[PDB]
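Data first, discussion second: the structure below is written as structure tokens.
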Amino acid sequence: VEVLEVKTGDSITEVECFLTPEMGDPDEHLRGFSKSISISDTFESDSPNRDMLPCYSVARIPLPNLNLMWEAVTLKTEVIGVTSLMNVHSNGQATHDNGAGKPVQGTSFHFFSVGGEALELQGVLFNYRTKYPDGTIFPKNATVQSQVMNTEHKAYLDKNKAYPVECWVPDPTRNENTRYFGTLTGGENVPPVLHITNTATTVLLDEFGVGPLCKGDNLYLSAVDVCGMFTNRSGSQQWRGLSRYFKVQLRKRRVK
Amino acid sequence: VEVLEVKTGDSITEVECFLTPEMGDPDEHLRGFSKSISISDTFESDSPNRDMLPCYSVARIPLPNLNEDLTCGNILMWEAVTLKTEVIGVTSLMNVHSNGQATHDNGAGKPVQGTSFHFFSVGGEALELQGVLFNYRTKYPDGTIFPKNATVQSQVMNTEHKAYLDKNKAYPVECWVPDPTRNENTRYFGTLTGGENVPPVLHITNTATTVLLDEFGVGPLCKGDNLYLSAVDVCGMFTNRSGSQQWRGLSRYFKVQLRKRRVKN
Amino acid sequence: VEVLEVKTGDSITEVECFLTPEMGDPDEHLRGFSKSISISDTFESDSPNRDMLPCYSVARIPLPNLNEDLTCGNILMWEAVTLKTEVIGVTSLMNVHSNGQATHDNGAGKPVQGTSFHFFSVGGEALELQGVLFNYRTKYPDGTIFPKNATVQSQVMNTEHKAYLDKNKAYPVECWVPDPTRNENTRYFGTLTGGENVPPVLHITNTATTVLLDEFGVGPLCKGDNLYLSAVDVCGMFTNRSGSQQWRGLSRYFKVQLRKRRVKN
Amino acid sequence: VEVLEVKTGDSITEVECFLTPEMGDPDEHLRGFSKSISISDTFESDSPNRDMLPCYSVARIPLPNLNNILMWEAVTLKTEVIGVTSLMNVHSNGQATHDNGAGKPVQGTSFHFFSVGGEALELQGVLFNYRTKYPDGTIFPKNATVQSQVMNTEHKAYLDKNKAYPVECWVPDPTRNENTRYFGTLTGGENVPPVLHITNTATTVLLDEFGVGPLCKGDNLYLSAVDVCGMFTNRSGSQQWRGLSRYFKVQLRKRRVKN
Amino acid sequence: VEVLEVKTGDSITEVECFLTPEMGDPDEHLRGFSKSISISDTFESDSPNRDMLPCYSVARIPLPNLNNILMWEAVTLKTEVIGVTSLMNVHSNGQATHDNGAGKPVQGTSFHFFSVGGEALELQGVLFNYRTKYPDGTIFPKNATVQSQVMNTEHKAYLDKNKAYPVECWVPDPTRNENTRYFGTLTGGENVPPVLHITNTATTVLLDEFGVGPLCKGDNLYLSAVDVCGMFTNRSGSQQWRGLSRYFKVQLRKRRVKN
Ligand SMILES: CC(=O)N[C@H]1[C@H]([C@H](O)[C@H](O)CO)O[C@@](O[C@H]2[C@@H](O)[C@@H](CO)O[C@@H](O[C@H]3[C@H](O)[C@@H](O)[C@H](O)O[C@@H]3CO)[C@@H]2O)(C(=O)O)C[C@@H]1O
């Protein structure tokens, strides 16, 4: 694609939506939570249940039909419902005798991307002998080299509630037509730090002034917002996730 | 709807006030504190008492009346340009001698610490809220305004839960956030820091100004010559000698500079 | 005053000094420390001893006398333009080898840590204070200047509690903050870092300058040719072998550059 | 070398690759992990096994042959740690953080380091303990003395072999490395949380204060990395270093020089 | 001094060196470490062993002889802590963090400090405890009173000797040092983790707000450092300060001055 001039004047459109989190939803009451975590006694017996595995969120958003391509230029984003983590009274584990419940805390992954095609993924496994469950899409034909880098494990984020967070990352060797951003903060005691504001804009243009170009007039939004773990009275722990807001401004760009 | 020129020359005004916190105030002695926190026996039976729930603070400030004479196709509106804001009384959290829980044998009292939410907004109309529930089966108490007709989808995003921050001491902090799909005429800023051992970090200065203009150079436009200020400043929890814990909040200072803007109807 | 031009060409002067901390000084050996903290048996019986309460530091520095001759409609005032400031003696906190509680079996002494308040201001008049009480039923001791006629409102915001920082070793840190509704002719800066285990982080350099000019390019204007410097540097608590804890403070260095400004009075 | 003009137009090339971590690989199932850490009874008896010692990673990348000569000049770097989300596996023979809890995540001491140069990274040896016996198959500071615990200028080496130079023995030599750009952070402590950022939007410029990047001697580019993310604690309490791969994309341009 | 024009053209020189740390060196095997830290029962009985007290490091570096006179002006600094990766040795006579765990890494109170001046660093004495008896072989605040715990203006000195000025009783005097640039950070706490960054891409400019750097009196450059990284905990629980060397590269230029 040779990228030519931006159209001016009906030349702009805006996408506004939320992506709900996919933490595992172990029953009809627990949308936004995983199953409580259980630990294998060996690497060879690691066999996580599907409802215990957070997955990447993805939305494919149809744009007004053009034939010109829609170019994504700016992003406003934030995590929705941050104050829900102040619920320290719902059968949690008292931090000490007569105390409030331990708040959601521990390992977090906050990730979002905007692209003109599916996010491209590279698989990396903590433990190559993990048995990933039916109904997930995971690195296949894993070897011990999969624990550091096995170039066989290439995939597209092309299905919601399917690609487990722990076995996939954005492929840095691809994603020319996507902008992605993420932070992993690890540790059982890590405090959530979540900022909200409607005054912050991210520019999606690359060093040549070109944003993601939407193939087939489709915009791809992807997210993970694992906020940490909720600790039950019993000590059992569940991942807790929150929805992500996206507002994307697009303009019409001529290409050859 | 169409923004035209700024008026120069009585063309500017200043709002200066403080918003007190609404932490629950469980008796006549405990303004600025919640009731001690109680944990439900089951997840399903979560039922927080009203005086255990911090709520959003809101003030609506009347500005000098504009458009006292018939005008033709145009009006003036106050436009909020700048904000100075500060948490008031940060040093009160150095009181570690008032029947708190010693950090160790013969030690000082554990200071206020743990989960905090520091939030402020300036708008030309009420802050628009979206409801998100930690637990959709929580029973919220009489006297609060909370997400109604809650479903399991309320735990992640139920678009039915839309509200306006239009009553003080009513909207629980844990139920509601700014609605990012609205609030075109408000500027809002907040930080949640979660964890029982989180240390308060509170900065004060009279030298810091926030500009409220959007990317087109337009600040909030005050409908009916009213300015809406909203805040939450849950600083953490105070731990009593017994181990019981209460939220502790502080007041927020606002100084807003406004100018007269002509707009086309 | 209406501010006119800067005088050029003895048109500039410098103030250099240090303010000692006022942590309570409980005996002839314990300058820079408080009395050990004791916790009241009930919340209502809070009654801290004077030597247990850190206080704000203040110095009023006379400047070269201006306006010795009769002037007509105008005077000169010293205008404070820049500040360099530093906490003095940060390395003293490396003394973990005396009178302390071992971090663990055979370990070094626990260092000074926990709640800190680092605050400084430069003004052309006394720092204006607003009182906020953690507990309105606290009995503040004789020899301190504290919020009087306290009510439950005093726990969040009682506008009766207005004072000037006009006495050393008198205004307890925990009772008072800079009044954000005043202080037009002062620049103030402070950080409260709460929590019992928070680690001191103290930077020193002679390369950092703070500019004291407001958004109109005007610094504090010194009424009667007096400069007011104020500080708090509560670094945290020292822990004795017994577990008893004492606040520890350090001195603050100020270097202020001033210039003569003509004003219409 | 006198550095003259940049060529314009065929004048650019790109290197894209990844460097795998070299954490010790103690068995056929534990690529990316070290051996469990064991502690010596005395300073005198410190004798770490080779599979317990993370090493520097290095790649020598041949560039298109160019030959007053032309040299490839490295101008920009994009870099990323690959597989940050793998650290969310808290269910694979980890130590529960409390009764009925999830497994302890990887945490504690980390070293994240990368360099781009026109020749091998130059190393200086510094030893925690000069009486440590380093194992066969590693390249370590030789003829160590007590001064090796602070600065022994005898300990000079080139990062010229993969899986060989232990991280704990060697640092970039700040007295050399004029033709390399290096960047590293040590975060020390047993409970330190990993903080790992990923984005494809971040570029590092490799030009010095004279506008000159690394110049590739013999048309070879040198990439080096360490990404020790922390320690994995298994159900027994034993701890292993865990590393991840690093992505590099380098843009180069032809520069004329007089040699 | 009236400061006139910078010379251009033979007009520049560079100083490159390292300063070793002086942590106390309690035996012939423990260069870079202090003696184990003990706790006196009272402020009155505080009598630290010389070998337990880290000291400031200083080097006086002669510059090319120059002689209105010319003076060398220090313009830029690159600096680095040398050997940061040595702190990854958690296998040498350490105290396991928990059953079967690795050694507790170096952590706790750190002081990282450096200065570049045209004359000795000017010091001000501040005592934690005015009753501390400083040992023979150290230079310490004399005639101490209880006011020495906050500010006693009698305690003025120059950093004019190695292995002499204990870190804990001296700081740079902010009321002097007009001809020095100094930078330091004290990070307190029992368990604070080291955070140490290395790069050869970072330059500090030493010019003041008038565009003037340190002017070297008698053609001598003064470099000072402290890099107490934290404490090493032994298997017994006993703790020792651990220090590392600091690299300095200073660029200087000739400046004409009057008087
Ligand atoms: C947020 C939340 O739902 N917390 C629950 C968790 C989670 O639902 C679960 O861990 C997610 O995977 O479950 C807790 O335990 C309950 C769970 O094991 C259920 C499963 O049916 O059984 C409950 O005990 C039953 C018991 O099995 C019956 O024999 C008995 O007649 O009734 C008991 C009470 O219903 C467990 O309490 C958990 O701690 O993991 C409870 C949390 O509140």
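Shown for chain A, in order and in Swiss-Prot numbering: 25-33, 35-92, 101-289.
Technique stated in the header: X-ray crystallography, 1.5 Å.
Heads up, the Cβ atoms here are built off N, Cα and C, so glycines get one too.
A:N74 to S appears in Swiss-Prot as a natural variant; the accompanying note says: In strain: Isolate NY-1B, Isolate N1 and Isolate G3. Quoting Swiss-Prot on the natural variant A:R75 to K: In strain: Isolate YI, Isolate TKY-2A, Isolate MAD8-BR, Isolate HER1-BR, Isolate NY-1B, Isolate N1, Isolate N4, Isolate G3, Isolate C1, Isolate CY, Isolate MY, Isolate AIC-1A and Isolate Tokyo-1. Here Swiss-Prot notes a natural variant, A:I113 to L, with the remark: In strain: Isolate YI, Isolate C1, Isolate AIC-1A and Isolate Tokyo-1. According to Swiss-Prot, the naturally occurring change A:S117 to T is described as follows: In strain: Isolate YI, Isolate TKY-2A, Isolate MAD8-BR, Isolate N4, Isolate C1, Isolate CY, Isolate MY, Isolate AIC-1A and Isolate Tokyo-1. Under the heading of natural variants, Swiss-Prot lists A:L158 to V and annotates it as follows: In strain: Isolate YI, Isolate TKY-2A, Isolate MAD8-BR, Isolate NY-1B, Isolate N1, Isolate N4, Isolate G3, Isolate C1, Isolate CY, Isolate MY, Isolate AIC-1A and Isolate Tokyo-1. The note that Swiss-Prot attaches to the natural variant A:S267 to L is: In strain: Isolate HER1-BR. According to Swiss-Prot, the natural variant A:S269 to T carries the annotation: In strain: Isolate YI. While the structure shown retains the original residue, Swiss-Prot records the natural variant A:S269 to F with this note: In strain: Isolate MAD8-BR. In Swiss-Prot, the entry for natural variant A:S269 to Y states: In strain: Isolate TKY-2A. The structure shown retains the original residue.
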Variant positions near ligand 1 among A:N74, A:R75, A:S117, A:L158, A:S269 (Cβ under 6 Å): A:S269
Neighbours of A:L158 (variant position) among the variant positions A:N74, A:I113, A:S117, A:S267, A:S269 (Cα to Cα, within 10 Å): none
Cβ neighbours within the same chain of A:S267 (variant position) - under 8 Å, at least six residues apart: A:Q126
Distance between A:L101 and A:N92, Cα atoms (Å), gap of 8 unmodelled residues: 7
Between A:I113 (variant position) and A:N74 (variant position), the C-alpha gap once rounded to whole angstrom: 27
Variant positions, contacting chain B; criterion Cβ under 8 Å; candidates A:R75, A:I113, A:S117, A:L158, A:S267, A:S269: A:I113, A:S117
Lowest local Cβ density (other Cβ within 10 Å) among variant positions: A:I113, A:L158: A:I113
Spatially closest candidate among A:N74, A:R75, A:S269, the listed variant positions, to A:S117 (variant position) (Cα to Cα): A:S269
Integer Cα-Cα distance in angstrom, A:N74 (variant position) to A:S269 (variant position): 15
Long-range Cβ environment of A:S269 (variant position), under 8 Å and at least 6 residues apart: A:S61, A:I62
Coarse DSSP state, helix versus strand versus coil, of A:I113 (variant position): strand
Three-class DSSP secondary structure - A:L158 (variant position): coil
Other CB atoms within 10 A, centred on A:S117 (variant position): 27
Among A:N74, A:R75, the most crowded of the variant positions [Cβ within 10 Å]: A:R75
Variant positions among A:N74, A:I113, A:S117, A:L158, A:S267 whose Cβ lies under 8 Å from any chain D Cβ: A:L158, A:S267
